[PDB]
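Below: one structure, written as structure tokens.
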Amino acid sequence: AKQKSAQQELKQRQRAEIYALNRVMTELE
Amino acid sequence: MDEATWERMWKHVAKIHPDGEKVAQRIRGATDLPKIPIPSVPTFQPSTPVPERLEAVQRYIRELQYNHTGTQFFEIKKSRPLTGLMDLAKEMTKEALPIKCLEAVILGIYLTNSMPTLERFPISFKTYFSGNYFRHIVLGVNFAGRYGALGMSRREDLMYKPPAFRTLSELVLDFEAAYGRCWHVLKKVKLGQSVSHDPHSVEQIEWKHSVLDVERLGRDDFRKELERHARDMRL
């Protein structure tokens, strides 16, 4: 319901940032 | 993850990266981040030969990318029963986040449980370099009598080997040669038993059925030990 769409939109936001971070950390070698 | 964990990761990034804070500044809250497509779990026709299936499993594992963030997103208790680890493998598939060496082994098992003619078993390495010890693990596989490996590594030659090696020794010494090319000495090899194909199995992975000391054994005693272990995996 509307509670569950907030947890899918919070995990999508985190994933995007996690991969942006992974890119930055990968190019620190 | 929750907010505590989430803010742990960013403070840990703040320490390890040179300009730790500006990196969080630029990424957290950003409206124009690249949307990452969720990787499709590989499914196989019964006509597809198992080696082609393994290439697809390895591509999917790579697709998730190696986890460089310094915070591991999927804790792996090596003593959990298989049905617990397979629940966790299912969640890696649904969350679709970066992974490291141990997580790819669990994923490799989950994705190959549909291949009963394929034997799976963990292989872990302890290597030494410049005063430090290093631990790595891959998923050894046997198909139609030949050996290969699935895994995730920071180096291309320390993960995927197609099942072409005629003996287990050749597979492991290939890994030793790859370690030597980047100046790591192979100290110890730990080989587990075959993993059941039942994703609901209540049994543990036996991670340490054989432990071989490659220097205290010597070359030929190291190879005969790997061959007894291969024989012991044909129960």
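Each position is counted from 1, following the chain as shown.
Heads up, header says this was done by X-ray crystallography, 2.3 Å.
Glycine residues also receive a Cβ, built from the backbone N, Cα and C atoms like all the rest.
Among the mutagenesis entries in Swiss-Prot is B:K100 to E (Swiss-Prot position 168), noted as: Abolished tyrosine carboxypeptidase activity on alpha-tubulin. A 10 Å cutoff on Cβ-Cβ distances gives B:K100 (mutagenesis position) a total of 18 other Cβ atoms nearby, all chains included.
Secondary structure from DSSP puts B:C101 (active site) in a helix. When other Cβ atoms within 10 Å of the Cβ of B:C101 (active site) are tallied across all protein chains shown, the result is 21. According to Swiss-Prot, the feature active site maps to B:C101 (among others).
Summarising the annotation, Swiss-Prot assigns active site to B:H136 (among others) and lists a curator's inference as the type of evidence. Sequence-distant contacts of B:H136 (active site), defined by Cβ-Cβ distance under 8 angstroms and a gap of at least six in the same chain, are B:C101, B:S124, B:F125, B:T127, B:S153, B:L158.
In the three-state DSSP scheme, B:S153 (active site) falls into the coil class. Cβ contacts within 10 Å of B:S153 (active site), excluding its own Cβ and spanning all protein chains shown: 18. As annotated by Swiss-Prot, active site applies to B:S153 (among others), with the evidence given as a curator's inference.
While the structure shown retains the original residue, Swiss-Prot records the mutagenesis experiment B:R154 to Q (Swiss-Prot position 222) with this note: Reduced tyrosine carboxypeptidase activity on alpha-tubulin. Within 10 Å of the C-beta atom of B:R154 (mutagenesis position) sit 13 other C-beta atoms, taking all shown protein chains into account.
For B:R155 (mutagenesis position), other Cβ atoms within 10 Å of its Cβ number 12. For the mutagenesis of B:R155 to E (Swiss-Prot position 223), Swiss-Prot gives this note: Slightly reduced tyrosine carboxypeptidase activity on alpha-tubulin. The structure shown keeps the original residue.
For the published mutagenesis B:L158 to A (Swiss-Prot position 226), Swiss-Prot gives the following note: Slightly reduced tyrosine carboxypeptidase activity on alpha-tubulin. Reduced to three states, the DSSP call for B:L158 (mutagenesis position) is helix.
B:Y179 (mutagenesis position): 22 other CB atoms within 10 A of its CB, across all protein chains. Annotation of the published mutagenesis B:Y179 to F (Swiss-Prot position 247) in Swiss-Prot: Slightly reduced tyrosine carboxypeptidase activity on alpha-tubulin; the original residue is retained in the structure shown.
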At the level of the C-alpha atoms, what whole-angstrom distance separates B:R154 (mutagenesis position) and B:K100 (mutagenesis position)?
8
Including all protein chains shown, what's the count of other C-beta atoms within 10 A of the C-beta of B:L158 (mutagenesis position)?
21
